[PDB]
Amino acid sequence: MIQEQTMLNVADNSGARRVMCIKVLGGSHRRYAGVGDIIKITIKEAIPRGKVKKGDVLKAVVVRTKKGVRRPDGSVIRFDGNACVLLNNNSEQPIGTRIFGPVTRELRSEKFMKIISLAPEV
Amino acid sequence: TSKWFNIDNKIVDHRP
Amino acid sequence: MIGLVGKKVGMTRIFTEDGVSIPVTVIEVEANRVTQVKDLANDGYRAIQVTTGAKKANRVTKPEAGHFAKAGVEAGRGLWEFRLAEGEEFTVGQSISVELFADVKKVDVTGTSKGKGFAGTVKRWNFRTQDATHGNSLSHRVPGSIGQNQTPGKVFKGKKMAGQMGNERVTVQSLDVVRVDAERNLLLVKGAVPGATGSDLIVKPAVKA
Amino acid sequence: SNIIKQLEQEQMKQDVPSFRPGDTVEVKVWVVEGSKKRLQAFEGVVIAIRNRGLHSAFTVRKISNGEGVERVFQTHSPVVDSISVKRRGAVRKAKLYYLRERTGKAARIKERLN
Amino acid sequence: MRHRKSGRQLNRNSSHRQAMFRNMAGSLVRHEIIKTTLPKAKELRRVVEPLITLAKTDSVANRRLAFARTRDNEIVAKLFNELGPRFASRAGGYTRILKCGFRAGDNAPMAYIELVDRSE
Amino acid sequence: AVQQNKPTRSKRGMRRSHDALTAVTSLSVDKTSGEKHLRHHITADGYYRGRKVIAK
RNA sequence: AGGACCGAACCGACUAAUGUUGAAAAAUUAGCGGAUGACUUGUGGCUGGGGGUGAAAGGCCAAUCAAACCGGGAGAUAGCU
RNA sequence: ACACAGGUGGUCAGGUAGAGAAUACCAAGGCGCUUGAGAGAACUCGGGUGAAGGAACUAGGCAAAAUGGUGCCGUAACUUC
RNA sequence: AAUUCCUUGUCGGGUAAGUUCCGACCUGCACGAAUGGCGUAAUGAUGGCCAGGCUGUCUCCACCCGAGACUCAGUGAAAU
RNA sequence: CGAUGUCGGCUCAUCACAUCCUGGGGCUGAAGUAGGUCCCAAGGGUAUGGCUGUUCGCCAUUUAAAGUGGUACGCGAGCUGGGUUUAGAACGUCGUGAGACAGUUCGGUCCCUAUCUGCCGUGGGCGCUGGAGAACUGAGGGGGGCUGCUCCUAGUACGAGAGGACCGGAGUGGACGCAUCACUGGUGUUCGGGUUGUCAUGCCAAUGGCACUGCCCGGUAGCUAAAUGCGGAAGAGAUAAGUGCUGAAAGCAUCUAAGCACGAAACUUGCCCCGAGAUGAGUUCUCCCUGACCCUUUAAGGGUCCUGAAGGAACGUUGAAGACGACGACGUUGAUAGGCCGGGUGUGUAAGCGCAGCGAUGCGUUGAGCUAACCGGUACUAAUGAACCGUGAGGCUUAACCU
Ligand SMILES: N[C@@H](Cc1c[nH]c2ccccc12)C(=O)O
Ligand SMILES: [Mg+2]
Ligand SMILES: [Mg+2]
Ligand SMILES: [Mg+2]
Ligand SMILES: [Mg+2]
Ligand SMILES: [Mg+2]
Ligand SMILES: [Mg+2]
Ligand SMILES: [Mg+2]
Ligand SMILES: [Mg+2]
Ligand SMILES: [Mg+2]
Ligand SMILES: [Mg+2]
Ligand SMILES: [Mg+2]
Ligand SMILES: [Mg+2]
Ligand SMILES: [Mg+2]
Ligand SMILES: [Mg+2]
Ligand SMILES: [Mg+2]
Ligand SMILES: [Mg+2]
Ligand SMILES: [Mg+2]
Ligand SMILES: [Mg+2]
Ligand SMILES: [Mg+2]
Ligand SMILES: [Mg+2]
Ligand SMILES: [Mg+2]
Ligand SMILES: [Mg+2]
Ligand SMILES: [Mg+2]
Ligand SMILES: [Mg+2]
Ligand SMILES: [Mg+2]
Ligand SMILES: [Mg+2]
Ligand SMILES: [Mg+2]
Ligand SMILES: [Mg+2]
Ligand SMILES: [Mg+2]
Ligand SMILES: [Mg+2]
Ligand SMILES: [Mg+2]
Ligand SMILES: [Mg+2]
């Protein structure tokens, strides 16, 4: 459950550190993004070197939500915090090159393969 | 005497 | 085709080999015994009339009893009609088991919704709630304007307003049939049907694809 | 719930060992990895438990690669397969939600050893 | 909205209620009859009859519990010595509610509640 | 919010079509003592269903 | 030492909700300011109506104020209703 | 104008904790406020808790929420020091 | 600008985006020196703007505890 | 003018169509993708933010789209009170001045218990022609009607390239809607525990009150959304613009004058719900009543004794039904509620006693003790024998059967 405003941590290099969701893309009036959805983003923190700089506007992939995820059977995965992987505005597709912290099976997408190939877990 | 709304200016003045 | 009358015992999962939780409402479906058949001759239409439960003798009235008398009695909870359509059934308490749905994939299901009794707007109609704050004077869950001005000079009919909510008919439709179990009188349909535990239910094969 | 119950216990696992909040269990869950149907191990602290027959679940807290992750297994689910206890926890407290506010060295729980 | 709820409110708060049915349990176990409004009477049962049951087994503990409720050593005493054994064999329903009806001052619907073997 | 016309004497009456009271009929007799009483209620004397409970 | 500081009594009246045929013709509740001073308070005194008093708002002078109240001229006058 | 949640100067002042005439629980003493009894709807008033989010509300963070003690360590621009 | 109509002037800053705000320019419709000019530490229930914390203010409302609202008994108003 | 409250927001709407999106078309300077324009179409859908009082507008970022209008520029006896607009104050400005400004600037109380109409709900009465219990028929009314993206068709048609389809499939979404608590969770002041201050139960030990439930950690049922099921359809009829077939008037041509075929989220249906006060009061099944007698102005006439049914209501215990009525379950030939038994769930190892320890405390007995609304059971208590209402064969006419 991510929604406009809401700070997210970032799970890649690129160098964002802290980032804010300025839109839940994908539908009129769409309230929440979560799981492995896409959101428009404005960088709030940014390391000094880094691909991205503060004030940039990009997209990103929700990779960990505290409300977590369910899928079949009835179980739950919850993560302590909210994190995402920055995507280039045109091509989706991570601008980063390393992923940090575990990611979930749901992300097993054509476009998000590069994330689960990286990333040390689930 | 008079009810408070009648005495009060904002409600009473209403259309100048 | 026709359908049957049951009783919501209700709601539990069943797990599958490849590890998936299927939430199911558990409908107990004791045999339905046709109390009457109806025909274009004895005017109107083609329908059957079943009963299903069991009732206290001292509770069954003379008339109700006399009606049960024609055909195999044992008075049940109540009566229900199903319209027919080129299927046929003779009245001698024909008795219809959950057998009926062995091959059915669909099923519609109709209960009597839990009784909310009031609600008013917000609950009843999902009306928005006025500023909780910011100066609002005694108008936090109220309905706000309910008309225009002189020119309609009235409130239109069917205006969404506070009042009775639930404890009414409502059916659900679609609903995959998960399991059929005769000599147990069970029927597991996938998930959630209207009305409370214990209440009466009518299930029919779904009218929609 | 008399006609239920029956439907339910005829699905319940019987091999499930006994654990207790605080224990450091490892749950080995099935996972269609991608092409392979393999086992995957989740090891962490039991922080809360169910106790509702067929619907029994429990929450295991892991602290992976920085910050925690919690998994609620429905205990009687096929996808679980194996579950062994691996360490005995001393807590006195049914739900260990307080651990969420701790971090590493501050979140260790004594052996129960009895 | 009350579906399947249990426990009357008697236009008090939890605190007031708790203390009142305490004073009343006493007043019943003591006098063995009291006059009270039918609602108040019916609820009294769910307080008293458990106590009597509890007393059917004498121990230090069971007394000390019967004292954390009621809080009057005279009544934890009358139970256990008298009412405990006096009903040691009775399934439940140690009381019965008899209705006289309609108090003068306020038209309140009224009733007697007695221990069932009062006899005396 | 206030009337614009005096409601009539007629209208008043109408509104009161339902305000009228019901008797009892369900008045019943004790099997031991004579005693009229409300059903399921103690009698004046303290009888109820033949038995004498309450001395008062 | 202090028109010094934090803060009850005491003196104030910045915000809000309630109340608006009130519990109350101006208050209640939660917060708020001052609190050894140009402070605050009991009793008693003096100032009178184009006059008083006013750290000044046309404020206050007995629930009355760009001229108090009571009686009088008096049945003012009213090309208006 | 009321058996009116208001106004009314002086005097006395116990225990436990506390800096305290704050505050909480008590003593001496004094009270339960002159309609009650049931119901456990909408709505209104006054409170409590809330998944994920955290000012996106709105004229405005209005209101709520938060801060809150004592000792020690430590504390920027600027400064009439 | 408590003064600027034209005006959301223009440039710089802050924001993903700023008719407000901070810094400037000077074209001051219509500042200006005790009906004082320009500054100013400290003070302010003073006006405007920003951020951290905080949260039912909001997304979007859920449940709960109390006082009314509802039912019975007694008393018994109001404006129009 | 003996008062017709006013910009903007909020809440709730409702119509029009000069249609923003979705649908169907003609023309195109229509290759394709995609546009333009006109025609038909009002079924549904039709953005969150920055700034400002704004509406608006600009900007950011979405979306299939972010439609134009009417409704006292809809909506203050629904809310707000930021703007204009009360008494205070200042700036610039005008004025000798009091003062003044569509100049600006900081600060200020929006009352009304709903009689009527209307509207959302819910009962009472009588009717419907003997009375009564059910189940129905369905005139009629309301509800619903949105849409993205990916994959296959197919890198095919088309195109020098770049690019890239119709038509037809398959999944999976957004917003919306109905239902439900199995899962995941919120609440859970009626369950358990921890803990501060203090008072009390004589004291130790153990407990209770008060402090917001004193503060707080968990949490049963119920109620619930963020939770999880389901829905919009397919089909059929008659059409809109439009396209046709055949075809004269008019030897030809022509969709039309006769005749025939296509044709859209609009229309009538299909789906869901209400529904015989449908006074045009309908249908079907079942149950109940088979006594005497008098008076007059002698007739759907009035009355007396007997009789009191089917059923209903009342009362009682009551419910996932409920404001009150209402609706459902049950009343001893009984599980209706409480209690009680067993279980579960929650909490998390009671008290007592022992051991260790100087003690705080730890351990053993002990996963103990306690445990609401849950589950399965159980007549211990309370649901009385009765009374009450309701009757005693049910109008005239004509027709058809039979006597
Ligand atoms: N108390 C009044 C205010 C008020 C009292 N007297 C007045 C005279 C005139 C105007 C207002 C008032 C209120 O409800 O706000
Ligand atoms: Mg007010
Ligand atoms: Mg309010
Ligand atoms: Mg009109
Ligand atoms: Mg029960
Ligand atoms: Mg308390
Ligand atoms: Mg001072
Ligand atoms: Mg001070
Ligand atoms: Mg005065
Ligand atoms: Mg005169
Ligand atoms: Mg004269
Ligand atoms: Mg008094
Ligand atoms: Mg007084
Ligand atoms: Mg005090
Ligand atoms: Mg009083
Ligand atoms: Mg009362
Ligand atoms: Mg929250
Ligand atoms: Mg801001
Ligand atoms: Mg807004
Ligand atoms: Mg804003
Ligand atoms: Mg504040
Ligand atoms: Mg607070
Ligand atoms: Mg300035
Ligand atoms: Mg001058
Ligand atoms: Mg000052
Ligand atoms: Mg009354
Ligand atoms: Mg008027
Ligand atoms: Mg048109
Ligand atoms: Mg208007
Ligand atoms: Mg203003
Ligand atoms: Mg190519
Ligand atoms: Mg080619
Ligand atoms: Mg002690």
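Method on record in the header is electron microscopy, 3.2 Å.
Using N, Cα and C of the backbone, Cβ positions are placed for all residues, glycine too.
As written in Swiss-Prot, here are the features:
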- A:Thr97 to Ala: Reduced RsfS binding (MUTAGEN)
- A:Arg98 to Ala: Reduced RsfS binding (MUTAGEN)
- A:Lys114 to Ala: Reduced RsfS binding (MUTAGEN)
- A:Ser117 to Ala: No change in RsfS binding (MUTAGEN)
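Taking each Cβ in turn and tallying the other Cβ atoms within 10 Å, the top scorer among the mutagenesis positions A:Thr97, A:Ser117 is A:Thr97.
A distance of 9 Å separates the Cα atom of A:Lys114 (mutagenesis position) from that of A:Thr97 (mutagenesis position).
For A:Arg98 (mutagenesis position), the same-chain residues lying six or more positions away in sequence with a CB closer than 8 A to its CB are A:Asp12, A:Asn13, A:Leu118.
Here the mutagenesis positions are A:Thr97, A:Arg98, A:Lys114, A:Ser117, and none sits under 8 angstroms from chain C, going by CB atoms.
Taken residue by residue with DSSP, A:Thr97 (mutagenesis position) is part of neither helix nor strand, so it is coil. For A:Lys114 (mutagenesis position), the count of additional Cβ atoms within 10 Å of its Cβ stands at 15 [all protein chains shown]. Annotation note: A:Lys114 (mutagenesis position) sits in a helical segment as assigned by DSSP. Here the C-alpha separation of A:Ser117 (mutagenesis position) and A:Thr97 (mutagenesis position) works out to 11 Å.
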